[PDB]
Number of protein chains: 2
Amino acid sequence: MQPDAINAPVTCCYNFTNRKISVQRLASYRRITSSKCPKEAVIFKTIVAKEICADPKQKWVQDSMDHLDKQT
Amino acid sequence: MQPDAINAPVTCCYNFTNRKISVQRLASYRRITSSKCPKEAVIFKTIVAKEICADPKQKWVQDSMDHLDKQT
């Protein structure tokens, strides 16, 4: 068990949505920090609980994270 | 399948455990086959709920899959 963490699976984004998603449709997000993934990416979780990959290089993404951060 | 699903994050294996894991410590497994992932892989779930990536080209992994499949 001990070091087996080094071998766990990693969740990554390979395809991104190109359509901006209204911030009231979004519930929360997580930014991909594993270096194993091919690219920078944000996984938004929508109000209905589906997860969608977005590109943090696009402005709407950055704003959305900022909105979600102040939201309790 | 609906469009959003194409943009959903994907779970893959980038690292493969090098040490053979004893079969009594294995609860289940699932194979990775998504076209987005780098290589075919097996994710073993242990009795302690740990998830580990294992290489399907090794004999012990093929053997562990048969052991798990034999049970009903």
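Each residue's number is its place along the chain shown, starting with 1.
According to its header, this structure was worked out by X-ray crystallography, 1.9 Å.
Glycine residues also receive a Cβ, built from the backbone N, Cα and C atoms like all the rest.
Applying an 8 A CB threshold to same-chain residues 6 or more apart, the list for A:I6 (mutagenesis position) is empty. Quoted from Swiss-Prot, the note attached to the mutagenesis of A:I6 to A (Swiss-Prot position 28) states: Slight reduction in activity.
Within the same chain, no residue at least 6 positions away in sequence has its Cβ under 8 Å from that of A:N7 (mutagenesis position). A:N7 to A (Swiss-Prot position 29) appears in Swiss-Prot as a mutagenesis experiment; the accompanying note says: 50% reduction in activity.
One mutagenesis experiment named in Swiss-Prot is A:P9 to A (Swiss-Prot position 31), and its note says Loss of dimerization; slight reduction of activity. A:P9 (mutagenesis position) carries neither a helix nor a strand DSSP state and counts as coil.
For A:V10 (mutagenesis position), the number of other Cβ atoms no farther than 10 Å from its own Cβ, over all displayed protein chains, is 18. Under its mutagenesis annotations, Swiss-Prot gives A:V10 to E (Swiss-Prot position 32) the following note: Slight reduction in affinity.
Swiss-Prot documents A:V10 to A (Swiss-Prot position 32) as a published mutagenesis change and attaches the note Slight reduction in activity.
For the published mutagenesis A:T11 to E (Swiss-Prot position 33), Swiss-Prot gives the following note: Slight reduction in affinity. Residue density at A:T11 (mutagenesis position): 17 other Cβ atoms are found within 10 A of its Cβ, drawing on all protein chains shown.
Of all Cβ atoms in the shown protein chains, 19 besides its own fall within 10 Å of the Cβ of A:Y14 (mutagenesis position). In Swiss-Prot, a mutagenesis experiment is listed as A:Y14 to A (Swiss-Prot position 36), annotated with the note Loss of activity.
The number of other Cβ atoms within 10 Å of the Cβ belonging to A:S28 (mutagenesis position), over all protein chains shown, comes to 13. Swiss-Prot gives this note for the published mutagenesis A:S28 to Q (Swiss-Prot position 50): 40% reduction in activity.
Among the sequence features in Swiss-Prot, the mutagenesis site A:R31 to L (Swiss-Prot position 53) is noted as follows: Loss of activity. Around the Cβ of A:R31 (mutagenesis position), the same chain contributes A:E40, A:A41, A:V42, A:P56, A:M65, each under 8 angstroms and 6 or more positions distant in sequence.
DSSP assigns A:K57 (mutagenesis position) to coil in the three-state reduction, outside any helix or strand. Here Swiss-Prot notes a mutagenesis experiment, A:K57 to A (Swiss-Prot position 79), with the remark: No effect on heparin binding.
In Swiss-Prot, the entry for mutagenesis A:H67 to A (Swiss-Prot position 89) states: Strongly reduces heparin binding. The structure shown retains the original residue. Annotation note: A:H67 (mutagenesis position) sits in a helical segment as assigned by DSSP.
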**Study point:** Number of other Cβ atoms within 10 Å of the Cβ of A:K57 (mutagenesis position) across all protein chains
**Key:** 11
**Study point:** Using Cα positions only, nearest of the mutagenesis positions to A:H67 (mutagenesis position) (A:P9, A:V10, A:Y14, A:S28, A:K57)
**Key:** A:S28
Check your understanding: Which of these mutagenesis positions, A:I6, A:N7, A:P9, A:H67, are close to chain B by Cβ (under 8 Å)?
Key -> A:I6, A:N7, A:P9
